[PDB]
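Q: Before I ask anything, let me first share the structure, which is written out below as structure tokens.
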Amino acid sequence: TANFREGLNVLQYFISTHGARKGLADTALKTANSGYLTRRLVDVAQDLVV
Amino acid sequence: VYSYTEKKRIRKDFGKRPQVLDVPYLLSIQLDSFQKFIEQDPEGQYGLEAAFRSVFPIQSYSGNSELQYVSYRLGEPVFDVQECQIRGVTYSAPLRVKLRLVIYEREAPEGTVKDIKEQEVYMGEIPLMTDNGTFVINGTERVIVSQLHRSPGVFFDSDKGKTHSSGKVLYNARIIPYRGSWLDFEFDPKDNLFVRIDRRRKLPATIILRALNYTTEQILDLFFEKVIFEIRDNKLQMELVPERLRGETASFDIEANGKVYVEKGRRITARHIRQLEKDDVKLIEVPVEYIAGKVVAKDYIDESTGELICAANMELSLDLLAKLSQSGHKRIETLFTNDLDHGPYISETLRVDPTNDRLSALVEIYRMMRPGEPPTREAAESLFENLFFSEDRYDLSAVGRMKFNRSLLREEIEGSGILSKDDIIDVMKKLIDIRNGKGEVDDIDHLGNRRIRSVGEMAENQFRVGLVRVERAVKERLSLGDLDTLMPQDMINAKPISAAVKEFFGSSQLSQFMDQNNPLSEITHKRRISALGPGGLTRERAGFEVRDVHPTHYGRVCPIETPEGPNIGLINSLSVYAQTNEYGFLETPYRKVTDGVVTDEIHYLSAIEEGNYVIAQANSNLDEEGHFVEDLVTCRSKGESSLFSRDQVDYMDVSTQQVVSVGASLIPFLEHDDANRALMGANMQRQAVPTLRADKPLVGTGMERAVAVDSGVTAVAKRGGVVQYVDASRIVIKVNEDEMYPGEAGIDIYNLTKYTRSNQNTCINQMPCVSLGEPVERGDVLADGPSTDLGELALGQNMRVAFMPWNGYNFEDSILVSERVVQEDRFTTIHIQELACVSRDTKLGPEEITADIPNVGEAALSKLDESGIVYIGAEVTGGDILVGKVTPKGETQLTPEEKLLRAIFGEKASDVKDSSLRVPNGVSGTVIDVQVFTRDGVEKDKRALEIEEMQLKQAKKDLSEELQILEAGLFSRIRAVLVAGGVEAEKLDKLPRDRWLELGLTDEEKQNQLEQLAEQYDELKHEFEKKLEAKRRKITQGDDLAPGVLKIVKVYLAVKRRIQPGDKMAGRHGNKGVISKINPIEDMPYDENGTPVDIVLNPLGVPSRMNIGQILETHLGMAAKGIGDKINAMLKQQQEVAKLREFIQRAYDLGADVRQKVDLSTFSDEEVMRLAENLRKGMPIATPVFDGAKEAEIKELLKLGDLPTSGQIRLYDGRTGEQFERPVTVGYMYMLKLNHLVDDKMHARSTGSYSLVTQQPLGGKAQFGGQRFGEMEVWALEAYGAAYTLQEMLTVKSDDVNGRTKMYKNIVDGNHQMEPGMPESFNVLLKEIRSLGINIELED
Amino acid sequence: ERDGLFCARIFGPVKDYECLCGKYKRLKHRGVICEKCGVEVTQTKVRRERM
Amino acid sequence: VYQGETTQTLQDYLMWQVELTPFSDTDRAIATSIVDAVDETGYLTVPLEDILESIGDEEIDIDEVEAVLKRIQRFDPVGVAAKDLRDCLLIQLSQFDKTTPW
Amino acid sequence: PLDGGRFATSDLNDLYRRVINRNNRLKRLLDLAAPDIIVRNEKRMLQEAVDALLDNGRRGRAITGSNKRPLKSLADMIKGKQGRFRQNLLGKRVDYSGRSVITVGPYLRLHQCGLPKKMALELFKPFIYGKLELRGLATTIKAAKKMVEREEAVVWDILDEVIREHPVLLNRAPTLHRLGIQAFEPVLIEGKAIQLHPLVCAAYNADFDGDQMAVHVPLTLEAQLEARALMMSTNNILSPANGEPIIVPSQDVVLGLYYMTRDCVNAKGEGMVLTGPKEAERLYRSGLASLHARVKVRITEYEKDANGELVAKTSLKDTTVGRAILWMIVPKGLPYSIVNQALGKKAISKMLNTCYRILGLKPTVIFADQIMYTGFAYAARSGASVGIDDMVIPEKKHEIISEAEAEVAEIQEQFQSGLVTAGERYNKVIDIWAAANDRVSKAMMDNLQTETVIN
DNA sequence: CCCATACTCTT
DNA sequence: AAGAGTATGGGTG
Ligand SMILES: [Mg+2]
Ligand SMILES: [Zn+2]
């Protein structure tokens, strides 16, 4: 029920850390998965020229 | 009451909640672990005692002799920590171990004691830990990181229906020992149990049961109960219990004892069961078809025929019932099974299991474990015995035994270290009970299942690993019978143990060079927890669930400070108050609540214990006697939080900083920052570089002193006293008389570290913070280390900052910096670099270090002394000579041309070739230190003698201080004795001290006392001469170097780096940026008084990042600077002390019921003036991370200093003088300089060296390499259509050997054209493919 | 060593236009097989392309 | 795996200077032969007759070889590819300014 | 080769040695008529050695060295992410390249970049050698080399001459969509950082908090013309993915343009009639009128005709001072209605797209540069800051929270009485809290967005 | 984690 | 005697 101007207590901050770390881990780990998709897309359509 | 160090400058505190438990020593986790490893233990439970007892005694096959361990001992180290760092050797102690070889006679009861020989042997060196929790390995400080691993015991888990497409879950159990073989039990989609040994081919689960001498009847009895059907001439009447009928539907009309409880087609209800229990139904009438599918348990044989009728665990039929009916077998035992529970999994697995004996199971186990070889009965038996039931190949440790007993609901805690039959039976029964929906699986990420392992335990494990190998060697060498002459010393070789210890302490994954950016870096490094390492996880096969924040992390692991990237969630920081059990589990302290009254009792609870209580938050109001003001308080109960009544509270938190780590507790207004930016700020705060002068934060949290003192970078008084001598390099303290030991001169000497290189090529320098003659007490700070200011951590500088856009120069996190910042050297840093020159020995003669290089001019040799080494204090640049060296080129045939050369020019120029050490290109600095290491037996040059003389002078002075004190005391005694009788007074004063020994008195004690005093004086002189000789011998000892190495010379260069655009700056709230422009002073915005700002930051970076702590910090820093300005104005115009102390008391009294009380009435005028002098640059302020200052308090402090309450003022443009249209937030922030300098980043290349194989440019700035043009860049060029750019990048720039030369020539000639060829890498590929036996070739 | 994995008689000279023993040493003897050591007199880069 | 790198010897430096010098084809061949004849101390190891024979063309006289050799001897370092000590010293002295005292 | 005279050994050489030793032993055993029980074992070991040499670890257990690390075979060199194909053939390291940290250059034009001159001296070295030898300053290659090493004063003028119209390629990793490599004209600067134009950062996904970039130099005439005609930043204005413009103002430029084109109810100089935009600028600079004052201004605007000619019309428009000032930047051919409003990011993007579709490419580049300059200048002039008092909390937050807590308490008591179940109570509590959050958000936003002024 | 292949129970 | 299904192994990140 608090905002950042008022300030959070220990329990609320501890609760928010779960979502913070989940988002950070997802961002760190999907980089290695998008590159595989773009590599496969380039491999399948390398030679198509007008 | 305040200490001397704190009373000089008191930091105002806005905290409101009293402290009940002080912050503990921050390095206990390392010190306690190593002390436990090293200390003598009467019991064999920890350390070297456990390792020695776990192997010894060692007995030979014959049994006629054995070796017995008695005790061990650690000798004194040869050198000190500082001496080891200077010389570059390991700081270690020798291990002396007492062994006893005992011999036994033959043909006698037991073993007759023929001969016992006891000898103390040398086992090797053991590295020691310093006072700060580090190890000096090869002269460099190192840290061993603790590991968070999986606890030994038994664990039950399941898959979430992922392995089977039907969405059916499969359960499993696993037994994890400390050392041994794994044992797994698992289910299959067919409800059959299976057993896996060390992750190998699956086996039926009854093989292990049959390997333990178990009959099928016994197995059925263990895993199933019995139901008795009796032939009573009424269609096999059965003995039945009503509860058995629950969960079933009536097959027919259920009537017993003349009462129809249930009818056919009607399910049995609970009321029917209760009626059956009330009537005590025992006899039933069922049809002969009731045993159509029932399973018989035991074996029944007809006594007449004498043959088996039905085998054990077989389904009966009507014909079998008839067969047993004619034989008159009135007892049939079936197995009570159902569908809701009591599954037949054991019986079905038994039916599927092929073996039905005790010997074939061992054969199958041996074949599975060791295929490809024929089986053997003895081999299989030995393998099975040594797999799980041998103390020398399997150990379920004390913690493993405790966890095993806890998981099975046992009562005892202690036990054996090996498995038994009953343990496996209990594990199987528990797994079956889980399968029948009568239990729960375990949580792997729960902190009660993860354990902490520190350096002492790892060292013990490695020592045992070496010890077992030494034991094997001893047993192999003990077969020969020579007990009449052999000794234990010749039996054991210390090479394997010492090699293993060195390997662990030097090249382990968890042993790293200590991070030495600042004291916070070291504190953070020593308190780090890792899930990686030997026996841990990998960053590519970890998973998301192990990287998450768990509820059990509360108060034990910081939920914020973790690296971002591949290692997120795998590297953690210990919380402030966290500890470990004796078993290695994290625990946190709480205050006990009794009858609604909060007491001062502190209990450390672990994760398992914590979940069974209702624990209140630390943000809970309390009365004066300890009563909750409200009636409903917020509490966590079972992994979740809610409101509870006042009488349901069990415990409360001890502090509001219990949840966070040391690094996160240093961020002010942390509760106003988003968690992502808090993580970024915590990570960036420990990579700041120290500057020329330290500056305290001026807005802190109260943890600065603890970090500064516990890091060990400062000089702390060991005993109280008075400063007798103070200097820029040494401090001498005269100890108080009540803290002195008998018969000593009470003085303490502190030698400060001056301009020393760190592990990150930075500067380590100490400066005194005490004056000549002032009192000190134990624990006071005598000298500040790097990034320390009067005993407080000082990582950055205070900067006057405005939040506004300025002509696009702070666009996208750019920073605009004033020129006055550069002119004041506020962010200038010192960097120290080391270079080495090695002179070896060749076959044609040895290399010589000399100043007589024949091919160089006189100017280049001007900076070298007579020994060929550069002077101290010389400014050198790229290509200058540091150490001159020549290499013997060797003898020749001396042809007439060579004879002419030798005759005309000389002989020195014809025998040696220059191999000097020179400054690398792009490097400069000042020579500040030179070290010379010489092999023992080689003559030293003059430079080494000068260094040794300088090193001897310091020790001589240190000894002279104590010698002078003692001799002054003794001569005072002599004068006191001599005056009493034959007093000369002035005449005695005229004579020198030495003449007093010649003067005598009568034959009374007036002469015996003088003789005793003279003897004591001579003894003192002899003792100090012996001390000086010992120090000289230690100093002059030679250096042991690598084979074929004669001398080593090390030169240290120092440079100063100034701030410039392209350098990275940051705050403590995750607000980083790069300098874009240095602005002249008259262009900066200024206020009504003409004062400009130092930094301009973009306000657009705040709202989206949600790091609001920086705005509040800016406002509070403005207020603190205003208070300091008032104090400075009062000091400038000399006023009375009364007004100063009145104003300072008013400033310290501000706040709403704060817990800090400062009273200046107990301060003297001198102390008040000193404090006021220290406060004239601003009053420092502390705000704890969840008990900080409110906005109203900040506004009150602003009002006290006569500043606008909004925190915003009017500014004027420096270039036009026009006022900006809106008020701007102006204040003070704490900025840091990060170790990302554009001097180390910029790199360019035209042409250079190439690889020998691929013929392509090298990589790295150190090799002057090129940039990589990878596949994505090629794709971008293909998408553009730039074919010529791509071809030029692929051939004439990388590996077209002729094309490179032709392109260079054409470019120089002014013709921009290329002639591409074939890359060399394609030729290499063709050759490599041909080497595989494949014919690949080019066509046409 | 002769007939080894780096033999100059099989793979080529270790110096430009020189044989192993040293009878022939300059460009005037290009394309000459020394009877003593058996090494050809040519460029040393042939060791990248001789199997 | 670190495969090692390439180093520049005296002959590599001399050939680099040859490639960027306005020579003709025959002059470049003669320069190649001369640089091949230079040893590690910077002295020529064969008489010019051997170089003329190694050129392999009968249309070329020894004076052209002498001119090419003189041009090469002014490369960096000065005095390289000298026939003997006297020639090397004379070449080095030729590059000094006239104001030298002796 | 290592210090101390140790040559060590390679994996391939070790495998070859093993094969040769086994082959020689087998030859000797075969020619000695050895018993078959031993020659069979020798043949098996020779087969294993050959298999290990060709592909270690494929069959059986891999042969390791002294470091408990399996040796590398021919197959290991051929294949993998560290093999020839992916490490040396599909990508490679190149010459004439550099890298360093990037800062922001606000004064630059769209086709220019800021290159440190210390980097440029190293990158363009052979060009400088040729130019020095071309004008008689140096007579030999060694003389030019020594002059460049000593860094005389004339070599800087030579360097300024040789980079006058020579493009360079800037690249930031990772490269995703071909806009991660672009071409720019260098401007020599002091320092060690590369200056980047603010309008291209979105294409690079770059920010100035520690990012680094690499720079490459085209050599031949074809490469230089490809850089100028295909990869130049003034050619890549539209996105190849969807056709929308990519050089769009953001942050400071948007804030400044939005601030200048706003109106206030009662501002200084309100309600006067001006002859044109220049009079409005004179009034603003003199301090006689506010930037937000509502006035009437005579505006002349041009419109394209049917055959493609511009026709001008002049009329009095009701506008503000700031909009009239901004109108002096718009090129001929656009309606005045395109600026007579408060401009956000979408409006500025639409204005740029309209200019591109109607007028062409070069006017769009000029317009974008002028927009960036004007936005930066007026954002600086505004003095916009951030303070703690700007975050206004609605006054009704506490009562909404209290009412939500009361509803939660009453439904909890109802659950205690047994009227409901667990899941229904949980969902109802969630719904209550969501409704309370929506109420608080609406109250806060309604309080924040309006202010009261005196007429 | 996903796909291809040898061995096992069913119509 | 075919045919559908399960345990094992290879290549990928
Ligand atoms: Mg960035
Ligand atoms: Zn030869």
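Here chain E follows Swiss-Prot, giving residues 254-708 in order.
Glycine is no exception: its Cβ is also placed from the backbone N, Cα and C atoms.
So Swiss-Prot says this about it:
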BINDING   E:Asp460, E:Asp462, E:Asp464  Mg(2+) binding site
MUTAGEN   E:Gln504 to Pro  Resistant to antibiotics salinamide A and B
MUTAGEN   E:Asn690 to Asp  Resistant to antibiotics salinamide A and B
MUTAGEN   E:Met697 to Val  Resistant to antibiotics salinamide A and B
Q: What is the separation, in Å, between the Cα atoms of E:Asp460 (Mg(2+) binding site) and E:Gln504 (mutagenesis position)?
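A: Their Cα atoms are separated by 12 Å.
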Q: Go through the recorded positions E:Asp460, E:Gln504, E:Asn690, E:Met697 for me and flag any whose C-beta is under 8 angstroms from a C-beta on chain B.
A: E:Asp460, E:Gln504
Q: Can you see whether DSSP assigns E:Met697 (mutagenesis position) to helix, strand or coil?
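A: Looking at the DSSP assignment, E:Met697 (mutagenesis position) belongs to a helix.
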Q: In angstrom units, rounded to an integer, how far apart are the Cα atoms of E:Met697 (mutagenesis position) and E:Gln504 (mutagenesis position)?
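A: That separation, Cα to Cα, works out to 24 Å.
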Q: Neighbour count first, Cβ atoms within 10 Å, every protein chain included; then name which of E:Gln504, E:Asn690 tops the list of mutagenesis positions.
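A: Per the Cβ count within 10 Å, the most buried is E:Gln504.
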Q: Whole-number answer please: how many Å between the C-alpha atoms of E:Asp464 (Mg(2+) binding site) and E:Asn690 (mutagenesis position)?
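A: E:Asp464 (Mg(2+) binding site) and E:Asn690 (mutagenesis position) have their Cα atoms 39 Å apart.
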Q: At the level of the C-alpha atoms, what whole-angstrom distance separates E:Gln504 (mutagenesis position) and E:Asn690 (mutagenesis position)?
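A: For E:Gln504 (mutagenesis position) versus E:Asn690 (mutagenesis position), the Cα atoms are 29 Å apart.
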Q: Reduced to three states, what secondary structure does DSSP give E:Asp462 (Mg(2+) binding site)?
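A: Where E:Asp462 (Mg(2+) binding site) sits, the three-state DSSP reduction gives coil.
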Q: For a Cβ distance below 6 Å to any atom of ligand 1, name the recorded positions from E:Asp460, E:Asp462, E:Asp464, E:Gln504, E:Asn690 that qualify, or say none.
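A: Result: E:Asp460, E:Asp462, E:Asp464.
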Q: In whole Å, note down how far the CA of E:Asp462 (Mg(2+) binding site) lies from the CA of E:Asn690 (mutagenesis position).
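A: Their Cα atoms are separated by 36 Å.
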Q: So, in DSSP terms, is E:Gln504 (mutagenesis position) helix, strand, or coil?
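A: SS state of E:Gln504 (mutagenesis position) = coil.
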Q: Helix, strand or coil: which one is E:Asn690 (mutagenesis position) in, per DSSP?
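A: Once the DSSP labels are grouped into three classes, E:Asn690 (mutagenesis position) ends up as helix.
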Q: Run through the Cβ atoms and count how many others sit within 10 Å of the one on E:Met697 (mutagenesis position).
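A: Total other Cβ atoms inside 10 Å, all chains included: 17.
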Q: What's the number of neighbouring CB atoms sitting within 10 A of the CB on E:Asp464 (Mg(2+) binding site)?
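A: So the Cβ neighbour count for E:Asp464 (Mg(2+) binding site) comes to 20.
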